[PDB]
Amino acid sequence: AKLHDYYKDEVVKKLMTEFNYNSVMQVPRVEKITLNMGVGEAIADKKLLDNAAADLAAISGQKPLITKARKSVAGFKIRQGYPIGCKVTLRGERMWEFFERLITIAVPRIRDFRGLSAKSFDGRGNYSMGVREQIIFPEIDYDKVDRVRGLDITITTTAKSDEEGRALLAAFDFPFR
Amino acid sequence: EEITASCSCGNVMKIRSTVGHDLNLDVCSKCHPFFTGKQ
Amino acid sequence: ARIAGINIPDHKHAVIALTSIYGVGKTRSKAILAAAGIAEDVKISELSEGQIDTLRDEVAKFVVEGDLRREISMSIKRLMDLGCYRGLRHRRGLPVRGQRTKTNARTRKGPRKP
Amino acid sequence: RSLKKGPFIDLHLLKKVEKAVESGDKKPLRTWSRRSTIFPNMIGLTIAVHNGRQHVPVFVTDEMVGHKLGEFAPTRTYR
RNA sequence: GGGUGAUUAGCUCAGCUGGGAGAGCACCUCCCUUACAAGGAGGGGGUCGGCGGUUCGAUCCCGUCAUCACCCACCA
RNA sequence: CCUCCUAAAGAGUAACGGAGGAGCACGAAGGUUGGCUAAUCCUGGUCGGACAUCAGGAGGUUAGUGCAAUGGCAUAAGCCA
RNA sequence: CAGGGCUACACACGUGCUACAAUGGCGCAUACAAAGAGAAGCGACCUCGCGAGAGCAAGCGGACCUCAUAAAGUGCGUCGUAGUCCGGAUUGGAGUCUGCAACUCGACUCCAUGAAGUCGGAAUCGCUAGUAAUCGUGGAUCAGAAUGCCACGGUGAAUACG
Ligand SMILES: [Mg+2]
Ligand SMILES: [Mg+2]
Ligand SMILES: [Mg+2]
Ligand SMILES: [Mg+2]
Ligand SMILES: [Mg+2]
Ligand SMILES: [Zn+2]
């Protein structure tokens, strides 16, 4: 609720004074945040994905959803419709909670940090990034590790340009080299 | 469930997180060496 | 104990538990525990916020773990853009500090490449 | 790591420093010596390091602080 | 012309009813020997003649092209 | 036995004419209700790669339809419970 | 005469060095030798630097002075089996002293890094008593180096039916 209200006053007035839009609904707001983990080496170990799903349901609050293999490829020796990866979609109150517990207490426990990159936008105002370690979330006891399983984050917003999304996230910390 | 994180910067900050436990930190967004790191 | 990086060392004497983190070793560990007034035969059990942040501030008075890595990287980039003899040996994988390239340089040259 | 208290430099190279600085970029600078340590006054100079038969036209950049001539010019052709 | 089988490491064969390329001799590096061969230990080597394709995917499945081997080419 | 052309715009129409498939499958792949819309390319994204799983854009049936081909299918005959 | 080069490196072999650990490693307290060398040389003692170094100058042509307080060994406390506090390469920085000179080249201190290596395929070497093995030291070469050569000392085994 906190950074939601922080948006709801300061980021709204800040971006409106920056880009002087015709109306307030034309401002960028964050629409959803999705989280992906490609478990692919679980073609044999069926419960590798089961424990990775427990890891993501410890990172997020909500139970995850598996992904079906779209079309079979021999480049990765997969069958079409295979237990292949796990995702979590976040909207609303849990989305703002996840962004709060991300930017406060997880980015500075990234291994040997320096600021995130600039050209990581889509071009139509979205963002994505991938991690290496996974005890960067506090919900993982250090004596429970079984692989170095990372994951990637997608912040999907209604930014009509990537520069508008850049100025949206410059109202946050959002490290910015 | 809502917990309370607290770092070494004096930033006492209560948040919802599914740790199920109160939290001790160092670096927050406030007082992290980001601009001094870039310099 | 999320000090100085990802290491949470546990059930160690602190004189070795401070060597356990990259970029900090034995003599630095002894000097830190002297400056904090900590005995050598302690364990990481019963550790507090003061015993975190005093150690982190005394080691934040020193170059640690991120900027040291990119300082090594910037020294290597400086020597590569320099094109010195030592930079050429760093870029081509040959023992720099006055060794013999002929026999038994396999730490630098890796395993035997036939 | 080396050269305790005051480095060691060259007579004729030291002279040719002023012979080029006070008299303009006439030529590349010709020395049979590979010894002196680079000071920032030498920025903007084509000098030559002889490798055993042949000179290399060394230009000096800003970050050549404690660095050396033959350290810039190795003397072994490979492969 | 026409029916049958084959093109695989340097050499010779099994791998073709579909998803990881094996066997033997040779090659290379060591070993005992004054020195070879034999003997003992350890390695890599193909992109399955070639063109196209089906399929997620081809040495394998399909249609031609180059080469090889075999059988027929009778009534006259 | 099935499909296209040869079939000359109703049906049909031969040849040692040109090209392909079938001698199966399913207790869901069937019935109904409610609902969804694919291929390919670009961008950003840890291992991750020309191509696995995420998000967006172009595009708009080129994809799918148990299989050979033809016809058809958006009110879907494709996909989920 | 100046300068580069026997110190290059896709690889094999010989000679060796240090470890792979607990009979081990660390920290503290800790007692026991020999033959040596020395004047353009050895360098006590004090002061600064954690230390590697710098200044001062006693003595010694030498059983007097210098190299110098050797180490395993013993008690305590330790790390309790891991690539570990074992191991030390490779590398970044900062040094010192030598010598005109340290890039092709060194020797050492410190800060930080911690690869493979958990006892070694076929084969192969030495050794009958203070030796086999292990731990120190001294010299010669030299202006500067040793894991090399020459020499000395500490502890100190097994087996021989044949
Ligand atoms: Mg008609
Ligand atoms: Mg008709
Ligand atoms: Mg319906
Ligand atoms: Mg005898
Ligand atoms: Mg020897
Ligand atoms: Zn903080």
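Here chain B follows Swiss-Prot for its numbers: 10-48, in order, are the residues you see.
Note: Cβ is positioned from N, Cα and C throughout, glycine not excepted.
Features of the protein shown, as given by Swiss-Prot:
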BINDING   B:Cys16  Zn(2+) binding site
MUTAGEN   B:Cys16 to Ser  No Zn(2+) binding
MUTAGEN   B:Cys18 to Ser  Binds Zn(2+) normally
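DSSP assigns B:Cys16 (mutagenesis position) to coil in the three-state reduction, placing it in neither a helix nor a strand.
Listed in sequence order, B:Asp35, B:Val36, B:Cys37, B:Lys39, B:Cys40 are the same-chain residues six or more apart from B:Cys18 (mutagenesis position) with CB atoms under 8 A from its CB.
Sequence-distant neighbours of B:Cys16 (mutagenesis position) (same chain, 6+ residues apart, CB-CB distance under 8 A): B:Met22, B:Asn33, B:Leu34, B:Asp35, B:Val36, B:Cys37.
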